[PDB]
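A.B. asks: Just dropping this structure here.
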Amino acid sequence: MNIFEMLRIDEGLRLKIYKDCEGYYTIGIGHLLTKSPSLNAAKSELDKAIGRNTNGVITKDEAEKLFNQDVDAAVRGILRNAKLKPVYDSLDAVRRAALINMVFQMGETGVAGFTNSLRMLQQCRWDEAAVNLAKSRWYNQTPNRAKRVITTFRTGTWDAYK
């Protein structure tokens, strides 16, 4: 199991524009297009992202290319974030993937907002951290995904994904 595989399981793959759990226009492997309500806006964004006129449909290759860029961006955001970096540096490989998953989903900023939890990860207090993480809009809106990531922080294995 690795980060790509993890995230493919969490986000799925769709080749046509769709609405994510929050209602935002999205495509491919969890690729957010725009927070706005306009389908036009979304098509526009897609065209600019792919560099071609798509009529809102993309190929699998095109889907993986966006995903690869999206995973690389998340890592780097983490790595360039004052709050995030120290935490990532402190974790083992499995637990690193779990933080990348959060960032991919909710952004650097959103994650940077889980102060208490983050401090707990830095001290290796896996159970206290899992409880704190669950106390969040994130856990209450998308519980099955959040359970996965959280168990991964708790145990440092891929069991939730297997």
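The chain as shown is numbered from 1 upward.
Looking at the header, which is where the method is noted, we find X-ray crystallography, 1.9 Å.
Cβ coordinates are placed from backbone N, Cα and C, and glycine is handled just like the others.
Take a look at what Swiss-Prot says about it:
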type: ACT_SITE; residues: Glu11; note: active site, proton donor/acceptor
type: ACT_SITE; residues: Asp20; note: active site, proton donor/acceptor
type: BINDING; residues: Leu32, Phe104, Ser117, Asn132; note: substrate binding site
type: MUTAGEN; residues: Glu11 to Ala, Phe, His, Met or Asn; note: Complete loss of enzymatic activity
type: MUTAGEN; residues: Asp20 to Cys; note: Nearly no effet on specific enzymatic activity
type: MUTAGEN; residues: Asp20 to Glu or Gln; note: Loss of 99% of enzymatic activity
type: MUTAGEN; residues: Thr26 to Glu; note: Complete loss of activity at neutral pH; covalently bound substrate
type: MUTAGEN; residues: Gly30 to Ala; note: Almost complete loss of enzymatic activity
type: MUTAGEN; residues: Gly30 to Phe; note: Almost complete loss of enzymatic activity. The enzyme is destabilized by 1.5 kcal/mol
type: MUTAGEN; residues: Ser117 to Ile; note: 500-fold decrease in enzymatic activity
type: MUTAGEN; residues: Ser117 to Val; note: 50-fold decrease in enzymatic activity
type: MUTAGEN; residues: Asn132 to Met or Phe; note: 2-fold decrease in enzymatic activity
A.B. asks: Cα within 10 Å of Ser117 (mutagenesis position): which of the recorded positions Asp20, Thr26, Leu32, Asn132 qualify?
C.D. replies: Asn132
A.B. asks: May I ask for the distance between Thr26 (mutagenesis position) and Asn132 (mutagenesis position), taken between their Cα atoms and rounded to an integer number of Å?
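C.D. replies: Just about 29 Å between their Cα atoms.
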A.B. asks: Whose Cβ, among the binding-site residues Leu32, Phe104, has more other Cβ atoms within 10 Å than any of the rest?
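C.D. replies: Buried the deepest by this measure is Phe104.
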A.B. asks: What's the CA-CA gap between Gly30 (mutagenesis position) and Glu11 (mutagenesis position) in angstrom, rounded?
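C.D. replies: Between the alpha carbons of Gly30 (mutagenesis position) and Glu11 (mutagenesis position) there are 5 Å.
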A.B. asks: Could you measure the widest C-alpha to C-alpha distance across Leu32, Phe104, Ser117, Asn132, the residues recorded as binding substrate, and give it to a whole number of angstrom?
C.D. replies: 27
A.B. asks: Return the count of C-beta atoms lying within 10 angstroms of the C-beta of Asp20 (mutagenesis position), excluding that atom itself.
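C.D. replies: Result for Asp20 (mutagenesis position): 16 neighbouring Cβ atoms inside 10 Å.
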A.B. asks: Run through the Cβ atoms and count how many others sit within 10 Å of the one on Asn132 (mutagenesis position).
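C.D. replies: 19, counting other Cβ atoms within 10 Å of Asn132 (mutagenesis position).
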A.B. asks: Nearest by CA distance to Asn132 (mutagenesis position): which of the recorded positions is it, out of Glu11, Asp20, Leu32, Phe104?
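C.D. replies: Given the candidates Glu11, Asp20, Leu32, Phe104, the nearest one is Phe104.
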A.B. asks: Where's the emptiest Cβ shell within 10 Å among the mutagenesis positions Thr26, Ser117?
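C.D. replies: Comparing Cβ neighbours within 10 Å for the mutagenesis positions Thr26, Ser117, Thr26 has the fewest.
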A.B. asks: Just to be sure I understand the packing, how many Cβ atoms besides its own are within 10 Å of the Cβ of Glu11 (mutagenesis position)?
C.D. replies: 20
A.B. asks: Report, in whole Å, the straight Cα-to-Cα distance of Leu32 (substrate binding site) from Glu11 (mutagenesis position).
C.D. replies: 11
A.B. asks: Indicate whether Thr26 (mutagenesis position) is helix, strand or coil by DSSP.
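C.D. replies: The three-state answer is strand.
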A.B. asks: What is the interatomic distance between the Cα atoms of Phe104 (substrate binding site) and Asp20 (mutagenesis position), given in whole Å?
C.D. replies: 14
A.B. asks: Between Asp20 (mutagenesis position) and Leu32 (substrate binding site), how far is it from one CA atom to the other, in Å?
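C.D. replies: That separation, Cα to Cα, works out to 8 Å.
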